[PDB]
Every structure is written in structure tokens, then in C-alpha cells.
Amino acid sequence: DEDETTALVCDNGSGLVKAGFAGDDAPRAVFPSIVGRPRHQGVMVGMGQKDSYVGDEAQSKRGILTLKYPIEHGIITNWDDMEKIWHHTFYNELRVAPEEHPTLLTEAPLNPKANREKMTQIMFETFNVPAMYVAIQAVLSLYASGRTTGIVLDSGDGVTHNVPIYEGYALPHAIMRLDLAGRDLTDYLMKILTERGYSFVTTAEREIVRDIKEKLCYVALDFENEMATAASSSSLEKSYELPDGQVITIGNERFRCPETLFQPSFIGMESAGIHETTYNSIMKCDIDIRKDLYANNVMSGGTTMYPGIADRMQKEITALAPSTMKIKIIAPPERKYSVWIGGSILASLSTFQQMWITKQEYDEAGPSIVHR
Amino acid sequence: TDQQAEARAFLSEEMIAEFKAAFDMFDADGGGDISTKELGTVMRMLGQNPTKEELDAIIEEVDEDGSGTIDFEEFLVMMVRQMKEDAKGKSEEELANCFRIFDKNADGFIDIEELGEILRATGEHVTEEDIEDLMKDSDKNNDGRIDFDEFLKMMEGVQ
Amino acid sequence: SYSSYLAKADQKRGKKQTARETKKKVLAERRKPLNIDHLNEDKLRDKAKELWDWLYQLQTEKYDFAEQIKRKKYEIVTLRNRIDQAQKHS
Amino acid sequence: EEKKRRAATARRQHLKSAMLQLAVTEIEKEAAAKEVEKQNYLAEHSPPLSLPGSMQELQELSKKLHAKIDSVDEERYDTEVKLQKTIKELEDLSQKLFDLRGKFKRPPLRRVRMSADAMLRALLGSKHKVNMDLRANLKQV
Ligand SMILES: [Ca+2]
Ligand SMILES: [Ca+2]
Ligand SMILES: [Ca+2]
Ligand SMILES: [Ca+2]
């Protein structure tokens, strides 16, 4: 129990932090990855002067603060502001004292060696956690779907990745990163919806375009004869009621937004798209392992939640793969937390105890120890 | 040092006296602190066989001065935490056992019937009112029975 | 849900067959033939009992492992009641 | 204003302690009795051996035993495994409770290191006189 209860799992994202206790089924804490700094001197009624704001209080009060994102494209870019988000996570969100809890953290696919050593330096030397561990994100997603070999298409708020994993070892030279994700996708909907003849003028109009994207957006299979369908004008249309009455209608654009993930050309991106990239990762891997990867395309991440994403991907890679092959696109329902759940499982596991980096290992080996 | 405080506050001269004698044998050279090696020797005399990793972890558990060694102070702290944990384990074990004795019907509970029996089984003189009263006070989830959790709580203190 | 039937076969048969040989491997080690046959006459005497003790040895352990599970089985019953009691979806 | 109520509580305590006190003394009864069952069971399943004559008997018996050994051993093994299975089942349950409550009292597995009382005895042998438990010490008279 000492640490059975006690292991923490913190998944640091570009848009959201997911956090909680190893053992739980889902994150106890989910909140924006921002750190707000007040543009002016003054106070809220009853509070003192605050130097900084994090998560939702930074979002809610955004009009008087300069908002900053510590993690650009999955990589920690500002370490002063990240130690601020961690502090908030332990002390306010989970309300635990960190110096008696083992902490499993996550990093990104080709996270620079030096960063994995730096967050270890900050975990052990400024938070004084007993022990910690850094798992790679795609690797926890895979594992949370039971398996050990597969290829994960991972897509969240600032990055998309393909991480081919074989008997647990993520394959460095076959990993692909595509910098277009849910953030890019909300801003494109924004324009095709203002372009539908609308105005997201006040900040209460801006924010909810993102809630339109999440609730009403679709990834149609045969996106071709779906536009064609749009035109005959079926009961395909969908009206959402705004903060007030102002019933906005979205028929068609509803799927023009996730067609951006297959066609980056919709947004002036010259890069290849999700399905081709799944494939290219795969023809960059060893030959003998390619049947395995093909029958185990595990999807994880908030942006892979658009319904019919899996069917489109299913047919997208069947038709690029040699017919002798078995294609299989696994997309679980909890996928917006796969990464986290994979960490919860792993860290609560009976056999993981012997991989925890302890302060004994650290004080004796330097940050190098956990770096592997 | 704050820990080394209550720690020494906890123990008695008697305690310290012996914990010292004990500490001294840990400390070979007689310098003033147990090293990652001085500890290893005693551990084996004590019948263990720790590994470098294991030893340090055991060391830096009470090494507040990041010395990588343990002084008679950091040591007393350590003895204390142990003293604590020991007594806790012994307690919960005993109670755990008591619950099985009182249960006997093995339904994992203790119903007003068994409670009466066991109570009446004591020498003490008691009337039904007493029994049902103790039940009502103990049964917090008001389900009639007394679960192990409740039993731990109810017996909390009693000897 | 019948595509999962092939999973039953593969899984069960798999694990069960794995368990078997292990048990065989394990049990085999702890076995030293009754090689000593017609090498002496009083040998049997000093031998027979040794086997006897080994048996008694095993027997006694089997009894303990047994009583143990029972005790554990009860730990469970209780540990389950604590789980339900600690439900309160409130 | 329930001035007397104080005596009511003390009673429950007086009784609770009458209970525990009862428990403990019953605890060792069951314990020893238990053992008794153990020696009886063993009493018949492997009674005070009596070495036979000399020729065929000693050999025969020896063969008899040796075969039983593989037998009992297998049983011993199967049992050990049903234990493993069990301990496993409760570890999982000892989880389904943690992340639903937190650290709770009496975990079934109990990771215990040797007691300080042990280490002290082990190291000083004779001179280790302190029935340590919790009782602090403050000047007598
Ligand atoms: Ca020394
Ligand atoms: Ca020291
Ligand atoms: Ca009962
Ligand atoms: Ca109850």
C-alpha cells in the first residue's frame, strides 16, 4: 500500500495535463497546460496579489493575464513555467505532498535525452519525490490496449505521431511526427464556420467553436460522396444552440474539419496525412515485423475521437497495404486517456516496483540513471 | 533535525542508552556514522543480504544531511519510525484475529447476535440493552452488522 | 460475441499447457531415484526412515499450505465485505 | 443537559475491553487446539514408523514410501499453487480497495521488516531490557 495507493501518474500534454493515482480508471485531474501572468497590478475581491495563475484559473481570467504554453508540440520548452504546472498538480489539484509519493511521468516520442534528465533533476531535487519513472507516451497507450507490438497513431492538442513499438521498444528510426492536431483543427473549423456566414466575435463565441468540433464533428468515410450528399441536402445538417438562443447551423463543415487530418492541403500544409504517414512508418520498419504493425494500429489521443476515424483509416491503409496483409485499426472508447490509463496499470503493477528510479539511485548515479 | 527532535523526545534514556550501544556496533571504525559498508556487515550478521541499491535506499531514508551515512541521530529517527510501524502491525494483527474469533460464522461480519454472545461470554454482567447499545454505537453504516473497518474503529483505543 | 470463442481455446489451452510442464519440471527436480537397491541390508534401515522423514516433511508442509489457504480464504471474504461497504456511489 | 452521559461511554469502553480481553484468551485456545488437530492428522497419515524385518520388507516399504513421496509431493505442489492463486486473488482485492479508499488498515500481504526489538535482541543478546511498545517515560515521584 506504501506505494500501491501512493503512485502518481502525470501525463503532461500540449493542451491538457491528465493526473491522478495509479490504480484509478481515469485521471483525477484534467486541466489546461497554461500559466498566466497578470498584465496589470490589482486584486480579486478577498484575495491577495497573485503572481501567477495555472490551469483553469488562467483560462477563466485570460483577459488580464499573458497566457503561456510550457509544452510546445509535446516537448517542454519552458522549465520555469513547467515546474509551476507540476506544483499546481501536486499541491492543489491532487492535494498530495509529493515527498511521499512515487511519480510516473510521461514524455514524448523523440524527447531529447537532456530533457528526460532535466525533469528528473526537478522531480528529485526541487519536489523531493521518493522515486519516479518516465514512460514514452505511445508506449503506454499500446500497453493499455493489452499489447506490446503494434504502431500507435497518437494525436492530441499540438502533435501527431506514429510510434511503431516491438516487444515494448519504440522504434526510433520509424517514428513520424506531424505538427497538426486538435488545436490546428479548432482554428480551421472556426474559419469554415465564419465562412458559412458567421461571427465568433466575443470570447464566449471563440471558446465554444471547440465544443462544436468535439460534439458535432465527424470523419466520414467516402468524404467524396459526402460533399455530394451535402448538396442534395439531406437531413445531414446539425444546429447547435449557443451560450444564448442564437442557434447556429452546421451541416456540411461538420466533416470538412477532420478531412483536414487526411488532407493537410486544406490548411496550407504540404506534409503527408495521417494514413499515409501510418503507412510510411511501416515501410520504414523491418520487413518481418510489418505484418504485426498492420494488424495493430492502436489509436490514442483527443483528436482521434472524431467518430468514423477508424473506418476511414481502415480503408485508407487496406488500400495502400499489399492484399496479402491483415489490416486492424484498434480505437478504444477511453482513448482520450489511453496514455494515462497505460501508466496507471503499469505503475500499479506488481512487477514495476523494480524499475522505479529511487533517490538512492539518483543521489548516487546523477540524472543519467533514469535517462537509460 | 526537527525529526531527530520528536524522535529523541519519543524515546527514553533507557531507549537511547541501548540504541546507542546498538549504534556503536553498527559503526566499525567508531568514527560517528554507519557507512554503506558498515551497514552491510551488520545486515548480514542480522541475517540479510542486501544489494548496493537496497543498502543506500535504507541509508538515505534518514540521511537528512545528504551525507550518505547515518549518525546516532538519523539512527534514532530510523529506530523510531520502526518502533512505530512495529507496534502498528502488532495491533492490527491482534484486532484482525479478534474479529475472526468474534465472527465465527465467517460471514465477515459481527451481527448483534454474535456481539451479544461474545459479550455475554465475557465475565461481565450485561443486559440486552447494553449489547444493542454497543451495536448502535459501533455500526456506523447502520446496516446491522459490524464490518472489519468498523471493528477497527470501535476497538480504536481499547487497550 | 462468438468471435471471442477462438480466444477461449487459445487462451485456456495455452495457459493450462504452460502450467503443466512447469509443474512437471519443478516436481521432477525435487526427485532423486531410489537408486539404492541391493547395495547393503542394514542400509535399507538407515535409508527407509530418511525417506520416511522426507515424506513426513512434505506431509507437514502440505498441511500448512492447506490451513493457510483457509485462513486466506477468510481474509478474502472480509476483504470483499470491505469493498462493498466501501461502495456508496453517493 | 446530558451531564451523566459520560458514564455511558465509559461503559462501552469497559465492555469493549472486556471483549478484547476475552478475545486474546480465546485466541490462544483456538491456536493450541488447532495444533492438536495438526498432530492428529499427521498422527494417522504418517504414524510413528516401525522398520519391518530385513529382506523383502525393508526394500518393499522403501519402494512404498518413495512412491508416496512423489504422490504427496505433487499434492503439496498443487496446494502451493492454489495458495499462490489465492494470495493473488486477494492482492487484486487489496487493490480494488486502495484506489477506492486509499491506504486502509490491515493490508493482507503486509510487508514487514524485522522489528527494532528484534534487531536490539539480536545485537546485544543479554543486555536488552526494554519492553518497548509505546509507553513514554516521565519522572516518577
Ligand atoms: Ca563509521
Ligand atoms: Ca548523516
Ligand atoms: Ca458474523
Ligand atoms: Ca456496519
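In chain B, numbers come from Swiss-Prot; the residues present are 5-163, in order.
Method of determination (from the header): electron microscopy.
Every residue, even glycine, has its Cβ placed from backbone N, Cα and C.
Copied from Swiss-Prot, the annotated features are:
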DOMAIN    B:18-53  domain 'EF-hand 1'
BINDING   B:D31, B:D33, B:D37, B:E42  Ca(2+) 1 binding site
BINDING   B:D67, B:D69, B:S71, B:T73, B:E78  Ca(2+) 2 binding site
DOMAIN    B:130-163  domain 'EF-hand 4'
MUTAGEN   B:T131 to I  Decreases calcium affinity
By CA-CA distance, flag whichever of B:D31, B:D33, B:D37, B:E42, B:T131 among the recorded positions is nearest to B:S71 (Ca(2+) 2 binding site). B:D37
Within 10 angstroms of the C-beta of B:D69 (Ca(2+) 2 binding site), the count of other C-beta atoms across all shown chains comes to 12
Have a look at the recorded positions B:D33, B:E42, B:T131 and say which one has the shortest Cα distance to B:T73 (Ca(2+) 2 binding site). B:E42
Grab the same-chain neighbours of the domain 'EF-hand 1' (B:18-53) for me: Cβ-Cβ under 8 Å, and only residues 6 or more beyond its ends, written as numbers and ranges. 12, 59-60, 62-63, 71-76, 78-80, 83
Going by C-alpha positions, which of the binding-site residues (B:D31, B:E42, B:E78) is nearest B:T131 (mutagenesis position)? B:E78
Using a 10 Å radius on the Cβ of B:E42 (Ca(2+) 1 binding site), the other Cβ atoms enclosed count 18
Where ligand 2 binds, which of the recorded positions B:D33, B:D67, B:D69, B:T131 are close by, with Cβ under 6 Å? B:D67, B:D69
Is any of B:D33, B:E42, B:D67, B:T73, B:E78 (binding-site residues) within Cβ reach of ligand 1, i.e. under 6 A, and which? B:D33, B:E42
Going by Cα-Cα distance, which of the binding-site residues (B:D31, B:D33, B:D37, B:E42) sits nearest to B:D69 (Ca(2+) 2 binding site)? B:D37
To test your reading of the Ca(2+) 2 site: which residues beyond B:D67, B:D69, B:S71, B:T73, B:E78, same chain only, put their Cβ within 8 Å of the Cβ centroid of those residues? B:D37, B:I63, B:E64, B:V66, B:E68, B:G70, B:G72, B:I74, B:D75
Write down the Cα-Cα distance for B:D67 (Ca(2+) 2 binding site) and B:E42 (Ca(2+) 1 binding site), rounded and given in Å. 15
Which binding-site residues from the set B:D31, B:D33, B:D37 come within 10 angstroms of B:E78 (Ca(2+) 2 binding site), judged by C-alpha positions? B:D37
If H, G and I count as helix, E and B as strand, and all else as coil, what does DSSP give for B:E42 (Ca(2+) 1 binding site)? helix
Cβ within 8 Å of the Ca(2+) 1 site's Cβ centroid: which residues qualify beyond B:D31, B:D33, B:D37, B:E42? B:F30, B:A32, B:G34, B:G35, B:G36, B:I38, B:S39, B:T73
Which of B:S71, B:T73, B:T131 (the recorded positions) has the most other Cβ atoms within 10 Å? B:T73
